[PDB]
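Engineer: The structure is given below, and queries will be raised subsequently.
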Amino acid sequence: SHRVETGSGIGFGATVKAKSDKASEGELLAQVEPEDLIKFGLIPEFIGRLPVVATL
Amino acid sequence: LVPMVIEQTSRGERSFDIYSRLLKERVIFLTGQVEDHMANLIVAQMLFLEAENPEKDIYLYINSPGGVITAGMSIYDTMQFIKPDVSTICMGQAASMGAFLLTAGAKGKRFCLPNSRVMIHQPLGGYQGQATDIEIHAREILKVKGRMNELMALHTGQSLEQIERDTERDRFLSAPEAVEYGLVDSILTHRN
Amino acid sequence: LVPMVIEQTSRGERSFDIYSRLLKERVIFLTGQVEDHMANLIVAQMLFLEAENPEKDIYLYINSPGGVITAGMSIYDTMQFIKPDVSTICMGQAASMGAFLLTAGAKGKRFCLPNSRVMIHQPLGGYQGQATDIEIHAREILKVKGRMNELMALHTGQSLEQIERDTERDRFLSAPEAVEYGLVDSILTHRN
Amino acid sequence: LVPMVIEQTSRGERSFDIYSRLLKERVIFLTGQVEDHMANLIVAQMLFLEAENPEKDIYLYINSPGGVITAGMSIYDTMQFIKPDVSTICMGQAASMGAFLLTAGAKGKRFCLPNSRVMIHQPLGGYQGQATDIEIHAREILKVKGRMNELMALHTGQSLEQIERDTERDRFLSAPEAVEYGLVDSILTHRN
Amino acid sequence: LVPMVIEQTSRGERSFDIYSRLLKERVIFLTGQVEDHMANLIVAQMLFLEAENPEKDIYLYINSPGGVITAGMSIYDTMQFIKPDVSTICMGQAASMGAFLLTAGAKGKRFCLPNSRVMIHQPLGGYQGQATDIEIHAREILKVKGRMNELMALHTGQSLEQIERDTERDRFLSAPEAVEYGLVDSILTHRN
Amino acid sequence: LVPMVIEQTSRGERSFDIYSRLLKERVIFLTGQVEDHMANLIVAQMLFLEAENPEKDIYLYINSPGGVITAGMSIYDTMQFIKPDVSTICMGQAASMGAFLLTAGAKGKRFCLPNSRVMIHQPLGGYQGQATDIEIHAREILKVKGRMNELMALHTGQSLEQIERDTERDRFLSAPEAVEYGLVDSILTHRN
Amino acid sequence: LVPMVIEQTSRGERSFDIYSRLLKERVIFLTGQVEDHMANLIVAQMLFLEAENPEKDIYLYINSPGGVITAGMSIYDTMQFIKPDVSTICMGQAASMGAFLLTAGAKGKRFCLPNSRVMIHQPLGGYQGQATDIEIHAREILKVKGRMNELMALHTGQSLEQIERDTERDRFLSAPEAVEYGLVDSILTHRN
Amino acid sequence: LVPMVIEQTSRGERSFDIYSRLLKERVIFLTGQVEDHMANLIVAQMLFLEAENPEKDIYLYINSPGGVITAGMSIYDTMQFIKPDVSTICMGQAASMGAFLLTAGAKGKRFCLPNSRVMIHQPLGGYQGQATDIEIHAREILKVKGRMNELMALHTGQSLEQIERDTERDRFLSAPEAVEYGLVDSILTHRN
Amino acid sequence: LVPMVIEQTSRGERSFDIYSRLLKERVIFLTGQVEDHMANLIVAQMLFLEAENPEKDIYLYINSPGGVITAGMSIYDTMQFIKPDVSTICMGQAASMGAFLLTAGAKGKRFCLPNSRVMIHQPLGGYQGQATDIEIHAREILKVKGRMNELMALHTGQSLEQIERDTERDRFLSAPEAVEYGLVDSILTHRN
Amino acid sequence: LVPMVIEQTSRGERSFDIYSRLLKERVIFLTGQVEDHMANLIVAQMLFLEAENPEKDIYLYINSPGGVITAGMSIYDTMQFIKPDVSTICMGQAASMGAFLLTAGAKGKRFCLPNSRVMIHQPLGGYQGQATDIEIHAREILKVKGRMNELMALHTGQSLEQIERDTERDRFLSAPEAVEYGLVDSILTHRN
């Protein structure tokens, strides 16, 4: 979300996830990129070994 | 000196201040006079707590002798804006802004201790200058009084006229009398 | 300057402050004049201690010359609210507010050092303004006076009439005399 | 520096200060704050004038922003005690003590200038100390409020309820309005 | 130190303060800030002259930077109350209170020096307290603003609307400008 | 005094300040009187955020009673210079400079809470010295007055003439009234 | 600035302040005026050391000029309560409270450097108020004198009458002279 | 309080200060009165950056009302000594010393924001003592005026005579006007 | 600001403070006025160094202007008590107490820089109150004078009569002169 | 306030303050008035640097309006004592003591920026008391004046007579003039 939409999670203009939007996680994950995994911690080498990615 | 406390977690042990530790439990302290700097700190805490869980209640402990109306309204507007309900607990003293912020909590979550004192009165102010300027400031504060009384009547439930007459001068109320007036919903005497 | 102490456990060495180290041992310090900032700090400590073990007793060391009535009542209400018993120990001096919080401890768990001094008196105050406003504050402080005496009689076991006559002016009570009055239960002299 | 005026006498000439000369005409000036030192001076003037003539009226000008309550009572009581009627005239404005003294003049001898403002409010005070002492001082000043209102109602010919209601807060009255309220009799237009 | 001017009168050569000497010639000096103490002294001087001759003009000088508004109303009312016409003259400068007391003189005998300035503006005040009290004082000073504009307009002859616009902010008027504005009659450049 | 918070992520735990934690979310607090020191800090925050992502909006919460013009204009020029849009939210109070920095935000991103007050007036100043020096400073502040009004009319959408008359004296505006004038675009009352 | 020292241990090297490092060696410093804040700090240190090793002696240095009596009676009661013997070493100066806390050490474990000075006087106080209150406060200070005089006689071995005749006025005693009265036992001049 | 920021690097992540973080980007802030303490801080920053990269430019944001001349020369001489070009940006205000440091930047890199005020005047000073000392100090300050005017004429490009007449008294300049004199080369209205 | 330095050791790199770094090299700094707070810090430093290795001499620099005699004797008694030899070096200035601690160093290990200054004078004091109390304090300070002179004669080697005569009035001694008087043994000019 | 920097190392990187980072590069800052506290800090830095490398030079940047003479001499002796040569650079200002420490650097290593002012004057002091005491202090300051002049003539190379006549009163010198006298050896304008 900080890479594909407004980087503000806290504030009067942010978007708090309280509308029971179960689709949010699914649609967000679909936009996953290798860089996103790097920020998560995953070493670049491991990501390269896994070319195929499927979100649920 | 603010004491430190240790919190045991999966990753290990984490050190926190007594105030910061309670903030993790959705507890905010409103102590001392209400000013701009202190109010902004409380606002930041409310917005911060909303992000983790917008469905969990927030507890605001109020013990203050009063303060400026502008700073208080910032906290009042923030409380109503955020989705989670704000529970107000009165410990010690609650003045004009303290009582206004005390009765602004979620209906049914406004508590008060048995030996707590609640005071309500009209706004204070003044201005020195030309008559034209005095008229402008005089009308401004008058509108604030009416705007404050309208909100006080909404939460307490009393009529606007009753709130006006009762606030002409300082009015002291105890925990039981506060319940009758509608400023609070219950009194916390003993655990469970 | 507060010194730093070390705590040895089978988790890793941790450096703690002298006051913070004792907090882990259910010990809270009440020093200096009672005010809102320190009162809210003591309140936070009590709520944190009952979370770790709501069955163990909480020790409160009282060495203060008194303070604000509202600030003290915040601590009193918190003490009588939490499930664990609050043990009060008087070291040095205990004035009007300090004595009220001293005798407010759990029955049979109030201690006093042999050379400690205790003092009790009626509340103080004052107001400057219109006569109508003076009557409002005059009646308010009187209610507090009666409310404090009623609570004092309950814990000390004396009659409301005796408390009023004795608290009319300053009354100094030594440790052996406080036991007879009821403010404390026993005196600690040596570690047996 | 008061300007001296030389009026010829039996010897042939004598310089007298403006105030000393006007004193012969039964004219007393009331200026500045009212206190015990200033009040006795006026009382001395009235007593001295009474000895000169116990029938002729004594003109009194009241232009001061109030002062000590007790100081005014001495002047008020002296006016009714002495036989000569004391006409009261307000110049510029009339304050708490001024208005009380203005209406204290003999009926049909109380006048005011075309451009003058009269303000009446309840007594002001304050005390700091023990609660027991506050009640004593609170009740003492309370009696003064009732006592002063009773005297004002008697001279102004107004119901005690109206005086109490109108004296709760400051109430400014112009020269024509004072006539309708009973404080004075009529305004003073151009001579003849 | 005041110089001793000698006047060989009926008694013989006898010195007096320069101001006292000018008092005999029906000349009063108004200097510095306007207050109750100074205003009261002026009232005594003007009344004394009226007793000597109620049909002889007085030559009043006004050189002051302003002062208490209520203290000035006493002089204004007194000037119109007495039969003699007071010729008002401005030396050096004229301020808010000085200007009001300048045009108050009888029409046709109001002059100003060649190098003098006159300033006019609305009254200045202020109050600190509750909203209700502020409203009371706000209306009081507001009425005074309109009251002065009416009196000043009557003597000056300008329309109430025109003067009201100019009195909102400080307006400086030189000697020739005052003549055109109707505040004075002419200018005194040289004797005869 | 200032509470601390933790941000839990896959990498681990990081201790952050309440104000620093919100800075990561592109939130800047403008609290207290405006001055060079606080203004410089705000500018640094804006530049740092621009470096991180020049395409993400920045939120500025304004609650201040005004301050120095030079310090304020530094923020204004910095908001318009940086590529990201700056959203302004008024909380509690927005004075002359605070309101200028409120309406200076990006169109459609200027918000205000319902219980908020906004004030606008001409700049204040002064200078003591030679006459020729006073003319320089007097002429300079006038340019600032006109220059600031030109910017207010541009952002608000009103005319220069209307702004001049409205800013002649203090003009208080509520949240609904601010929307009409154009100082803000919407009012935030409840989330969603 | 307090220097930081390093301590080598099996686990590794740790950095502690000079005072904290000495605390590990059961060394407590008593410097400056005695008050409640520093007294509680010393009490905490004594209690902490007792738990670590209730059989090892504790060293308390005394370089203080005196202070509050109540603050010094807590330390005294804490030293007599804990099991381990508390050694006292006079360093430079020992006034009433310092000397009272120097002779209260364990018999046989009291020391005074060769060029140290010891001063003993009677308690000082004072009260302003009604005569009835003065008597209450006067009787209490006289009890503290008798109480402190008796404790010194017990720890020194001198008769109560001698202590009363020697403490009436300031009595300065050198280290060799203190050994003859009983305030100390031996004098430390060299390591061996 | 200064907010903290975390910087992500291959080694990990460290928390930097807002001002320290911008230092990596070769950004220095000159805020407040110029003095020796702040001047050396800026000097050290310039030297540190020069060592890191003697080719990359340095950005200096100047928002200051002036200060000590000697402290400013320490900065001017450092800028002209280091190899990299110092880019000067006028933010909000640039007074006598600030403007001198604004025009001392590298040619074609002296920027200014549109709403910025620039003032240049004559050096200020003074001395008290003997006549011989006064002339000694007087001749010293005079040399500074000519020495400073010569340098300003070099960077701006104007004649020395023109600078002397302009700097005789306070000369206020705007962003467009400053470009004409030569103090700045371009105006920064919006990035790119 | 105190600089921080890094020490490379076998175990790794450690970051110490400039003052704490020199403490590891048996160096202690005695700067500023002598008081109880700084004296205890020096005492703690000496004891800590003795425990580490009581065979290596300790270096004590002296750039103090004097102070209380009680806190100074605490350092003197500690120097003569500890086993290692304390080498004193006079840097800049050595006053009454600063010179008493300089000459109180180990024989042959007392140094002074060539431009250092040394001053010695009798003790200062005073007291207010009853004549009886003055007699007690007068005889006490005299004992200190005689005792300090006795110690001064011991280290320097001069006769007690010469010390008493030279100490009556302030006596300034340069580094070479101090060597002949016995205050110091050698002068350090250049390394090796 | 003080920025923090990083020093990339083979093993990793450590954070340092701007002032301590330059200390690693053998750079010491002498800013502000000279006193014992900052002088001893500089002394410690000089000693620490020669231990790391007794052959490399040390740079001392001087910008100060003079200070205490005794504190400065401590630095002078330390510079002449240590084996490595100390390079002095004047930035902005150099007063009486600053100039003495500037010319006290090693030959061919005394630099100064082009726009720098240098002032040299005789020491100033005073003493209040008896005539005998005044005489003693007068001789001391006179000797200091002579010694300071002798040392200045040594480093500068001028005759003692020239220095005495030049330093009799304040003498301001620029960078080129300083070279002629001998205070400095070269001027730094641009790198390389």
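We're sticking with Swiss-Prot numbering for chain J, so the shown stretch reads 16-207, in order.
Backbone N, Cα and C atoms are what each Cβ position is placed from, and that goes for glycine too.
Reproduced below are the annotations present in Swiss-Prot:
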- J:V17 to A: No ClpA-ClpP, little ClpX-ClpP complex forms (MUTAGEN)
- J:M19 to A: No ClpA-ClpP, little ClpX-ClpP complex forms (MUTAGEN)
- J:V20 to A: No ClpA-ClpP or ClpX-ClpP complex forms (MUTAGEN)
- J:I21 to A: No ClpA-ClpP or ClpX-ClpP complex forms (MUTAGEN)
- J:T24 to A: No ClpA-ClpP, little ClpX-ClpP complex forms (MUTAGEN)
- J:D32 to A: No ClpA-ClpP or ClpX-ClpP complex forms (MUTAGEN)
- J:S111: active site, nucleophile (ACT_SITE)
- J:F126 to A: Little ClpA-ClpP or ClpX-ClpP complex forms (MUTAGEN)
- J:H136: active site (ACT_SITE)
- J:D185 to A: Loss of protease activity, forms ClpA-ClpP complex (MUTAGEN)
- J:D185: active site (ACT_SITE)
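Quick one: where do these features end up spatially?
Structural biologist: Sequence-distant neighbours of J:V17 (mutagenesis position) (same chain, six or more apart, CB under 8 Å from its CB) are J:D32, J:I33, J:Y34, listed in sequence order.
Just so you know, the Cβ of J:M19 (mutagenesis position) picks up 17 other Cβ atoms within 10 Å once every protein chain is counted.
According to DSSP, J:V20 (mutagenesis position) sits within a strand segment. Using a 10 Å Cβ-Cβ cutoff, J:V20 (mutagenesis position) registers 20 neighbours.
Same-chain residues at least 6 positions away in sequence with a Cβ under 8 Å from that of J:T24 (mutagenesis position) are not found in this chain.
In this structure, J:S111 (active site, nucleophile) is part of a helix by DSSP. In sequence order, J:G81, J:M134, J:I135, J:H136, J:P138 constitute the residues six or more apart from J:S111 (active site, nucleophile) in its chain with CB-CB distances below 8 Å.
For the recorded site, J:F126 (mutagenesis position), the DSSP three-state label reads strand. Taking the Cβ of J:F126 (mutagenesis position) as centre and 10 Å as the limit, one finds 20 other Cβ atoms among all the protein chains shown.
In this structure, J:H136 (active site) belongs to neither helix nor strand by DSSP; it is coil. Summarising the environment of J:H136 (active site), the number of other Cβ atoms within 10 Å of its Cβ, over all protein chains shown, is 18.
The Cβ of J:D185 (mutagenesis position) has 18 other Cβ atoms within 10 Å, all protein chains considered.
Mapped onto three states, the DSSP output places J:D185 (mutagenesis position) in coil.
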Engineer: Near the Cβ of J:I21 (mutagenesis position), how many other Cβ atoms are there if near means within 10 Å?
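Structural biologist: A 10 Å sphere around the Cβ of J:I21 (mutagenesis position) contains 17 other Cβ atoms.
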Engineer: With DSSP assignments reduced to helix, strand and coil, which class does J:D32 (mutagenesis position) get?
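Structural biologist: Reduced to three states, the DSSP call for J:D32 (mutagenesis position) is strand.
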Engineer: Inside 10 Å of the Cβ of J:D32 (mutagenesis position), count up the other Cβ atoms and send me the figure.
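Structural biologist: By my count, 19.
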Engineer: Return the recorded positions from the list J:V20, J:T24, J:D32, J:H136 for which some CB of chain H is under 8 Å from the residue's own CB; sequence order; 'none' if the set is empty.
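Structural biologist: Cβ contacts with H, in sequence order: J:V20.
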Engineer: Between J:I21 (mutagenesis position) and J:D185 (mutagenesis position), what is the CA-CA distance rounded to a whole number of Å?
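Structural biologist: Between the Cα atoms of J:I21 (mutagenesis position) and J:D185 (mutagenesis position), the distance comes to 44 Å.
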Engineer: Closest of the mutagenesis positions to J:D185 (mutagenesis position), Cα to Cα, picking from J:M19, J:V20, J:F126?
Structural biologist: J:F126
Engineer: To the nearest whole angstrom, state the Cα distance for the pair J:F126 (mutagenesis position) and J:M19 (mutagenesis position).
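Structural biologist: J:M19 (mutagenesis position) has its Cα 28 Å from the Cα of J:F126 (mutagenesis position).
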Engineer: Using Cβ atoms and a cut-off of under 8 Å, determine which of the recorded positions J:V17, J:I21, J:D32, J:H136 neighbour chain I, and list them by sequence position, or give 'none'.
Structural biologist: J:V17, J:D32
